[PDB]
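Novice: Could you have a look at this structure, given as structure tokens, before my questions?
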Amino acid sequence: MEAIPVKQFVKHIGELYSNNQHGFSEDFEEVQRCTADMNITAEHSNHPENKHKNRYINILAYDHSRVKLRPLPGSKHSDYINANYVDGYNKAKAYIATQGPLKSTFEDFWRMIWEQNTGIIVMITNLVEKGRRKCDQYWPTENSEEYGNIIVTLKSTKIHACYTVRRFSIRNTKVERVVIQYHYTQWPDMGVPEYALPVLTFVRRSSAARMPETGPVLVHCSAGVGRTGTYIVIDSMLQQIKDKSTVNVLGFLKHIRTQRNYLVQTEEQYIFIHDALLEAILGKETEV
């Protein structure tokens, strides 16, 4: 895959903006089309027994990269959750991208967290936005809550200007673990954040929280495609910049689009990614 030095990437961004953002439009159009003939299937998502497990009927999890739950007694499709492994920078399956959990999927959600050895949750949505339900509260407001065989206890809450951090411990009663939730809270009902700096800080801090060597970082918003893809791309590209002082947004995005549908869902989001990376490059840190 063809990466470009930071200095060239910065000039490339100026070019994508020019001529009424003509370059951004052709880029994203290319992204929108790039899997159209691959017949990537999602039969499980579409199976009538999993229907109520999906937040949106047209947002599916591709079969080849879906996260599978261990089967349950009783049960055939008890392995299904609307969630996919997604690659990160130099590390396959660095993330799980999933929808905002439904009440009917709370057990599954926490079971996946257990079975995957996930230690970090990144939540990029409020429970309700502009009066619309985006996600259900899958964690205890206080003290403990049991979700099937997993007992979740809220240990601490830290509220920051643009995000909140919650520390849980979770116990499997089939028979411990720390799970930390980074919840970005400052998000407009329409469009992308006006300023990238708050988002950059959230990405930096939530990303550093990833301890070796634990399971994939779970990233979700509402549908688990738009803001979720945006986060995955920014996080990955930042890591690539720190490592090699090179960037490749379009190539990386086309790649992860094979892993879950609609990752980075809108052209506005695609543009935001570049604005965010530009400000990261201008603001720091070494070898630019």
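We number chain A the same way Swiss-Prot does; the residues here are 825-898, 901-1001, 1015-1127, in that order.
Placed from the backbone N, Cα and C atoms, the Cβ positions cover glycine too.
So Swiss-Prot has the following annotated:
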MUTAGEN   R958 to E  Loss of dimerization; when associated with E-960
MUTAGEN   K960 to E  Loss of dimerization; when associated with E-958
BINDING   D1028, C1060, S1061, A1062, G1063, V1064, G1065, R1066, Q1104  substrate binding site
ACT_SITE  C1060  active site, phosphocysteine intermediate
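Would you situate these features in the structure and describe their surroundings?
Specialist: When other Cβ atoms within 10 Å of the Cβ of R958 (mutagenesis position) are tallied across all protein chains shown, the result is 8. Under the DSSP three-state reduction, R958 (mutagenesis position) is assigned to strand.
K960 (mutagenesis position): 18 other CB atoms within 10 A of its CB, across all protein chains.
Its Cβ placed at the centre, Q1104 (substrate binding site) has 19 other Cβ atoms within 10 Å.
With a 10 A radius on its CB, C1060 (active site, phosphocysteine intermediate) counts 26 other CB atoms from all the protein chains.
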Novice: What residues, ordered by sequence, lie under 8 A Cβ-to-Cβ from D1028 (substrate binding site) and sit at least six positions away in the same chain?
Specialist: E955, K956, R958
Novice: Should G1063 (substrate binding site) be counted as helix, strand, or coil on the basis of DSSP?
Specialist: coil
Novice: At the unmodelled stretch of 13 residues, I want the CA-CA distance from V1001 to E1015, to the nearest Å.
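Specialist: Cα separation at the break: 9 Å.
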Novice: Have a look at the binding-site residues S1061, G1063, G1065, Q1104 and say which one has the shortest Cα distance to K960 (mutagenesis position).
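Specialist: Its closest listed neighbour, by Cα, is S1061.
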